[PDB]
Number of protein chains: 2
Amino acid sequence: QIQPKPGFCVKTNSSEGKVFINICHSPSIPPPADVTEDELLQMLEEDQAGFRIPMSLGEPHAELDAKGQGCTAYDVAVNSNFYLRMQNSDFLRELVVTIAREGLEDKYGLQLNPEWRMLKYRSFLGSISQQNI
Amino acid sequence: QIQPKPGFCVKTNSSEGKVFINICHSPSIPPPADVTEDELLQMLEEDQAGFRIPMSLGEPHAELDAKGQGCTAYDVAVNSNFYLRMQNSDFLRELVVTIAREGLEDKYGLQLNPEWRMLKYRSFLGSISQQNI
Ligand SMILES: [Co+2]
Ligand SMILES: [Co+2]
């Protein structure tokens, strides 16, 4: 089993309560092809990101927020080199988080509310070494 | 006739030579609806930006680059308030430039090479007051 490395943590919410998405990474996860930005838009218009941007869409795990309240986390893990590209591009980072949100909704039957933010001081919600992919 | 206001200038290239895209603006151009980022991804996957992100796809105009060499400019003008949002979001700015590039290719039969950059010291290539939309 592959243990993910923390990347960054996205806080959002839903009619079912608070949700955190750990955008995390591993060198064991296949990277997307390195396409141009023009080609990336094409991928979206052809609705092919489901196959062309590999990511793990992790199972929900119950956790606690900083106020000690119950919430739900999901680990979305991508290739480490791809993660490092995402970090250095607001465009790519926001796009990939948006794709990951859609992926979790479709996979788990969730309905997220649209507002989200990347946490500044906390990288991952949950026990990392317990969250094998 | 509506005169566009300069926004920023994108330098790119093509098998036909150097191309500049003036991402410019006017309060007379209808704004896109103010959708969420989740909804924006949906718009792209449904390939509906052609109707849902209004922009003028300006006619080509011959100009000169800083080296005195011939090149071609196109003015892509959006609503001023929308422009100001784009400015303060790398994600939105890169997405809209990518959409504008596609729009010009489809409208004018162009094939742009993928590399482009936003000029840092020059806002618009061409005679602004002559470029009525
Ligand atoms: Co298209
Ligand atoms: Co979809």
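Residues displayed in chain B correspond, in order, to Swiss-Prot positions 47-179.
Using the three backbone atoms N, Cα and C, a Cβ is placed for every residue, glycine included.
Record note (Swiss-Prot) on the mutagenesis of B:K57 to E: Abolishes binding to TELO2-phosphopeptide. Here B:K57 (mutagenesis position) comes close to B:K64, B:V65, B:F66, B:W162, B:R163, B:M164, B:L165: these same-chain residues lie at least six apart in sequence, with C-beta atoms under 8 angstroms from its C-beta. According to DSSP, B:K57 (mutagenesis position) is assigned to a strand segment.
Recorded in Swiss-Prot as a mutagenesis result, B:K64 to E carries the remark: Abolishes binding to TELO2-phosphopeptide. In this structure, B:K64 (mutagenesis position) belongs to neither helix nor strand by DSSP; it is coil.
Among the mutagenesis experiments that Swiss-Prot reports, B:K153 to E is described with the note: No effect on binding to TELO2-phosphopeptide. Within the same chain, residues at least six positions away from B:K153 (mutagenesis position) with a Cβ under 8 Å of its Cβ are B:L103.
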